[PDB]
Structure formats: C-alpha cells, structure tokens
Amino acid sequence: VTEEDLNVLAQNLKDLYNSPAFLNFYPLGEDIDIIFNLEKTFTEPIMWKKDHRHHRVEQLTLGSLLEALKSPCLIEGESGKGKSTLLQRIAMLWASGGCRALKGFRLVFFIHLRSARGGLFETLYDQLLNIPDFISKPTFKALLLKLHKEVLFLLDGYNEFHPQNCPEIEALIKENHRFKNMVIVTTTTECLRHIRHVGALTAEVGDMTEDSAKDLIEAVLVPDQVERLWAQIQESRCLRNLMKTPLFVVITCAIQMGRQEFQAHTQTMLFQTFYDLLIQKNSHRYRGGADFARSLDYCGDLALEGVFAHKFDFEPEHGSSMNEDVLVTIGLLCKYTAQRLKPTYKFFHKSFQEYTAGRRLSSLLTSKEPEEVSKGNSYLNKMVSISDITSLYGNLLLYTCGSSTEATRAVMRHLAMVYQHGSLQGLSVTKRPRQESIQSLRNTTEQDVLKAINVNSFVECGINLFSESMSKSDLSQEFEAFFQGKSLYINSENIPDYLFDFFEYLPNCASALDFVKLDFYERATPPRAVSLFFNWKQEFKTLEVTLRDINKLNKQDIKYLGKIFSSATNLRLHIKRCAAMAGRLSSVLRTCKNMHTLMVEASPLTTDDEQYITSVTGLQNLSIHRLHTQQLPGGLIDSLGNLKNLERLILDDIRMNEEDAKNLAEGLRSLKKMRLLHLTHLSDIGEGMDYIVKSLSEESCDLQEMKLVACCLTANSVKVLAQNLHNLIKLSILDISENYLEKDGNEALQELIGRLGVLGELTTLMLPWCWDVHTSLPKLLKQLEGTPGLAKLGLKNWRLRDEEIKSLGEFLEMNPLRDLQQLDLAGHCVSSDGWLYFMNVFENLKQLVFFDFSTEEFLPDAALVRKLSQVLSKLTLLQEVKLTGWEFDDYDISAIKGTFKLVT
Ligand SMILES: Nc1ncnc2c1ncn2[C@@H]1O[C@H](COP(=O)(O)OP(=O)(O)O)[C@@H](O)[C@H]1O
C-alpha cells in the first residue's frame, strides 16, 4: 500500500470533485435549461444544531459545522432543502482547499446511497470510477482502517437507501467504531428515525431566505423573467412560503420559462403545473403510435412500484427499454448519461417520482374503472404500519391527497383504520430512558413512550395531508374519524402554518384528540403560539404542557398561560428548571377545571406554591425534584394527606428532618390510591424511615412500585418491610438500593430475602448493602429460582467475590433469566480471571440493556478486554455500559466502543 498510491488516489478524487462534470448539474434534467454550479450558483444556507428533543440549539454555517464535526454527523430537512448539494459542496471545498476544516482529510468520498450495492469497495469503485486498478478490496479496507479519521465519507439520501442491498455501508454508518472513518449522512426529517440513535451531531438545513431565493432566481433566469416571477412571488403568499425550499424555487423557475402566468397554491400544485406543462410542451415529440395515455399510465405505475419497492433507479433489461425511452422523449424521466452496465433511468428528483406516483394513485382511486380503483385500494392496502406511512409513504400521500379530494377521502378513511405501529426504533426523545417526563411517569414501559411518540408523528402526517388536501371543512367527517383518540405535538418555538389551518377549519378534530402536548422553551410568551391558540376558540380533552428554562416571568406571561391552560378540561404540567415560578403556581393555574399531574423539577417553590399543590385534591400524580427550602406547617409534606386521589408520588432531594419524615409518614397513611412511590435522596432524616415504611406496608395496598434510595433506610425499616411485605402483593418493582444497613443489617436483609416469595409479579429487585451482604447471595438465588421473569437485578456494594461471581454464574446457567434487562454489580471484588469466567454466561443474556461493573481502581488483563469487546458485540440491546475504575487510557479503548454510551 504505497504512499505514492494513496496520493494517486487522493489526486483522482480531487480531480473528480474539481471537474466541470461534478461542479455542474441539471437539477430538473438535461431537457430543461437550468444549470446549477457548486461554486457559482450556491448560496450559503442556514443550519441548525439539533437537540435530542428536536429543538434547535444553535445557528450554524457549513464552515462552522465542518469545524465542529463529530461522527456520525446527520444532516436533515424536508425534501428539496439542499442536503445533497451540501454534500457536493463539502466535497468541492475539500478539493478546492477552500476550507481549512477539511484540510485534515486525506480522502473524501462522495456517493449516492441509492446506488450502494455489493460492498463499500464495489460501491466506491463503480460510482467514482477513478479508483486505481491495483488497489484491492482487502488492501483498501486495511487502507481505510489505517487512515483512521483522515477519511471523510459523504453519504447521500439514507431515505433512498435500502440497507439490505449493501450491509457494509449500513455498518459504516451504524457501527462507526469498527471503521473509525468519519461519516456524514444525509436523510429526510421523515426518515431520520432510521439513523437517529447513531448520530453524534445532528444539523438541519434551514429555509431559504428571500435574498438567497432571489439570488438563485436571478442566476438561472433572464432579468425580465426574474422580475416577472418575483412579482408573482410577492403577490401570492403560498408561493412565498414555497420559496423557502430551493428545489421548489428551481421548479417555479422552470415553470416560468415555459409559462408566463401561473397560480400554484400548494407544493402538489407546483408539481402538477410542472407536469402538465411538460406534457403540453413535449407531447409533440411522440410520433410513434396510436398510445400517449398508455405511456403516462406506465410512468405512474413505474413511480408507484418504485416507491413501494424502494427503487428510485430503473433499469429494464436491454432492448426492453421502449416505454422508458418514450418517457425520456416526453421528459417525465431521465436516463443516466454516464456509462452504466445496462440502461438506467430516474426522475429528476425523488420528489417528482413521489408526485408522479401520487398523481397515479389518485387517478386510480378516483377512476371510473372498478379495476383501477381496486388496484389503487390495493396500493393503499400495502400500507399497514404507521412507521412505514410517516417515513416511506408520507410524501406519496401528500401528493395523492394534494391531487384530488375524493382521493383524500380514501386515504383518510384508510389511515383512520390503521392499528399497527411498526418499528419503534429511532423514536426516543431522551437518553437511555419515570420522573424524566409525564410521558415516563404516566407510561408503564419504554415501548409505551415510543408508541406515544409514534402517534404524535402519525397525527402530524395527517395534518399535513389535511393542509395539502385544500378542503377547508369539507372532509371534517373523515378527518375527525382519523384524529380521534390520538395525540398532537406542538412546539411553541416552532409552529407550522398547517397547525393554524387545523385549528381554524377543524376545531372538532383538535377536541377529538385524547391530548395535545405543548412545549415552551425559554419563552413563556412565543407570540406565534399565542396567535395559534387565541385566534379561534378551542376545547381540549387534555393539555400536556412542559415549561422549559423559564427564568423570567411577567404579567403578560402569567395571564396568557392562564388563558391557554383554560382551553383544556384536563391539564398535565411539567415545570423544568424554571426559576420564574415563585408565587406564580397559584396564579398561572388560577383557571383550571382539572390538573391531572404535576411535575416540578430543579425549580424553587415558595410556601404559597406548596400550599396550592396540596390545595388541589384531584391530583393523581405528583413529582417534585429538589426542594431545598425548609418545611414549615401548612407545607407540602405536613399536609400531604390532602390529596387522597394521588396514585403516584415522587419526592426527590427534599430538605427534611426526622420530624418532617414522621409527618410524611402520617401523610402517606391517607393515600389509599398509590400504585407508585419514590422517596429518593433524602438526607438527615433520622430513623424517619422506620415510621415511613410502617405507614406504607401496614395495610393491604395497591402499590406496584417502591423506590426507597439514598433516603436514610434503617435495618429496622427493612425488617418492617419484610414483616409487612405480604400487605403489598402487587409490587412488581422494589428498589431499596443505595442504602447501608448499619446494625443487624444482614439479619434484616436475609429476613427480607426470605419474604420475597410473597411477590409473584416482581420484575425488579435492587438491594441495599451491609456488612457480610455477599453471605446472603446463595439465599437470594434460591428465592430467585421462583422468579424467572426478573427484569432488573442489582446488588450494589455487596462486594461480590469470585465465589459469589461463579455462584451467580452457575445460578444464571442453571436458572437462566432470559428477560433480565439490567444488571448492577458495583463495588465488587472480582478478579480479571473472575470476570473472564463470567463473560461466558454474561454473553447469553441478550435482553440486557444496562450493566454496571464499576469498582475500585482496577486494571483488566488484556485477555479480559478482548472478551469484553466480543461480548459487547454479541449483545445488540446495550443502551448503557458503566465501567468506572476500569483502566482504559491508551490501549484497549478503540474496540470497546459501541452504539451504546460508555462510562469510564
Ligand atoms: N445553497 C443553495 N443555493 C441555491 N440553490 C440550491 C442550494 N442548495 C440546493 N439548491 C437547489 O435546490 C435543488 C435541490 O437540491 P437537493 O440537494 O437535490 O435537494 P435535497 O436536499 O432534498 O437532496 C438543487 O438542484 C439546487 O438547484
């Protein structure tokens, strides 16, 4: 692998990216005169750094993004936003030397992910064509690995990518640690779920500014046509909105070249104007036969099957290209000029394939031939799961509904019938996910959270379809059937125009939603949100609102929030890191029929607020985090008994003392509905837990979750818990962890372990620690023989030794836990050989999400590490790996990386 050869490779890539062929392309195809140049026609876009919650953190430039690069980096936006051109721009900048950020890269490869087949080498070789003859697939792979992060891959259109065709590139994106090259991946917002978990940086391509839009217009158009078109843009609002995306700008430019005056109100109508214009101009070239319509039908079917088969390139066998060729003559599709093994065709953009397919689908559904309608409904029947619908079929239905009203009837009638989620993969809004959100608190499982998100996205798709349908109130019957029992997500910082249409023309659907989730970021009063909610009178079953980082609150903010909260019969409220809520909890909530749940997190609360919280007796869920204000009479915990309907209580980091703990105990006696209790991180409450535990377990209970952690738990309280454990039968979750039992600790703990048989449904056990805890390990395992469904197990600071570690291993082999999701063994005494033995059984729990092996400073033998990486490969479901005190500095770290987050 001579360095000469590497330089010849780099020179070839640079030659390709610097050629007029790479620099210039026809956006709309070779048969329409518009030419885009990566250097000259390119206007700098605005980009946004993205937060897990899909909120925009920071504004960026391409240069700043390249400067800040972390891999994998994901660039997202709606179709036609300019992402592909962004990648081509990066490639061109690297060649030019024009960018300092890219100077670190020895090699940059740009490929369209759509044409990825075979393996990485074959794809690069076949696409780029400039790869030296004597560099071979193994030699090339070794070259990339050796070259490390000095290689930049620009991968375009993951939405156009079917990963089974090329698993190697899929791995290049998804497992980047094996490769250690840098990757930048392009995808739509719709399909972002597929790559979301993988990306270390996420940026969105923003809308196109009027200056930039007209810059593009002026470039590709003659001046008369430039001002004529611009007048048309400024006179119509819809066109102005359509001009925020560059592709549509190019398309209207093309329309303007053909047509003097045009009316398109929707992006579907833009495409329709263009298509109709194409037939009008180019119909005359077909001199061949008696059928034009048969050819158009062929095009529509080509696009339709294309979307469903995920095939955006069309290669018929050689000699059979006749219909495709006729379609090239008309200009509906383009054939690849570059030399291909066989003739290959495509639509100028994916969105045009989607439009042609939508026009075809609508034409089938609205057809006067029962057969065609049957085929169209058959196409609809291919859409089962919402996952496929929002991502794969989303644009298909946008143009389908956009084309005809009758078609929206069929589509909405179908979507209302859809019970299937599909893939829940990329939906997570948190990091390795109760207490984190209402969504975590109110939902029993993570899957439920993901499903909830999926429904939000499904509904947004539905509203998009609603706006494109352009039927104001006419379809309200069909639409309400769809939206009913579903949920809507609204970000006050980002409000789409179709939300206004939805609220305006369809108030019944907004009321038919089970709930609306409202998010406020840093501002209690965006004005656009105010406009959205106030303009028309809405009524909501439930409003779920989260107030984020609001440290400034005034009268306008409070009164306005009151008006917004009054829109719903039920209200669920989360206050996160809000320093502006002091006296204001009572005033903000002044008009509420029902407040269902309240979450206050890392926010200061005065005695007035505490009093108001206990004042509302209808509260079924209460979670407060970090109250450092001392408790007085009339306080939060003094009268906790006021809320008798509370089914979930979470108290975290509460300033309390022994008497406060006793008052809390007396209060817990009065809550008969509690199925969830978390008392966590309570310090200085002396013996308060003896009192607290008694009140909980004294009587027969509905309690299904108890987390007592870092609160001061006494061995007496654990003994009481053991004695009264028969009173809480339904408990599936017991976390007593992070507690030391001082005296009679092992006796009390064994006493508890002995009474574990009482709990039939117990899926989670987290144990406290004491002197000689490990001696209780055999006893615990016998109890666990009758607990095959244990999801979470931990013994923290039990100091397990090799005898205990093999004991647990043998237990695991004989009595396997096949559902065990996470294992916490912390502060253990395990030899490197000891862990090495354990890796054998450790390999076979595949449902393991999280494991903590942390300990006192410990150097794993390398032989242990080899197996560490290998077992980590065998476990696909790892979300979190926590190894603390393990020494990996120079040597073993490179192989230990994974999709999961690792803590060292
Ligand atoms: N920075 C830019 N300035 C001006 N026009 C642009 C810019 N980026 C893209 N365009 C135009 O928008 C069209 C669509 O770009 P493309 O990247 O294919 O869409 P997508 O982002 O969906 O892949 C291009 O043909 C180009 O003419």
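Residues 93-382, 385-527, 530-621, 645-1023, in that order, are what chain A shows, numbered as in Swiss-Prot.
Method on record in the header is X-ray crystallography, 3.2 Å.
Every residue gets a Cβ built from N, Cα and C, even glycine.
According to Swiss-Prot, the feature ATP binding site maps to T135, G172, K173, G174, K175, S176, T177, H443. A coil conformation is recorded for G174 (ATP binding site) in the three-state DSSP classification, outside any helix or strand.
Among the mutagenesis entries in Swiss-Prot is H443 to L, noted as: Constitutively active. DSSP gives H443 (mutagenesis position) a coil state; it is part of no helix or strand. Every protein chain considered, the tally of other Cβ atoms within 10 Å of the Cβ of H443 (mutagenesis position) stands at 21.
Quoted from Swiss-Prot, the note on the mutagenesis of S533 to D is: Mimics phosphorylation; causes rapid macrophage pyroptosis without infection. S533 (mutagenesis position) falls outside any helix or strand according to DSSP and counts as coil. Here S533 (mutagenesis position) comes close to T524, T665, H693, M718: these same-chain residues lie at least six apart in sequence, with C-beta atoms under 8 angstroms from its C-beta.
According to Swiss-Prot, the mutagenesis experiment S533 to A carries this note: Abolishes phosphorylation and prevents activation of caspase-1 and pyroptosis in response to S.typhimurium.
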Recorded positions close to ligand 1 - of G172, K173, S533, only those whose C-beta is under 6 Å away
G172, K173
Let me know the whole-Å distance spanning the Cα atoms of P527 and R530; 2 residues are not modelled in that stretch.
8
Specify the secondary structure state of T135 (ATP binding site) as given by DSSP, simplified to three classes.
coil
For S176 (ATP binding site), the number of other Cβ atoms found within 10 Å of its own Cβ
21
State, in Å as a whole number, the widest CA to CA span among the ATP-binding residues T135, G172, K173, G174, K175, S176, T177, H443 given in the record.
20
Of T135, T177 (the binding-site residues), the residue whose Cβ has the fewest other Cβ atoms within 10 Å:
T135
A382 and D385 flank 2 unmodelled residues; Cα separation in Å?
5
Within 10 Å of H443 (mutagenesis position) by C-alpha distance: pick out those among the binding-site residues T135, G172, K173, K175, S176, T177, and say none if nothing qualifies.
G172
Unmodelled segment of 23 residues: Cα separation of flanking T621 and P645 in Å:
4
Rank the binding-site residues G172, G174 by the number of other Cβ atoms within 10 Å of each Cβ, and give the residue at the low end.
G174
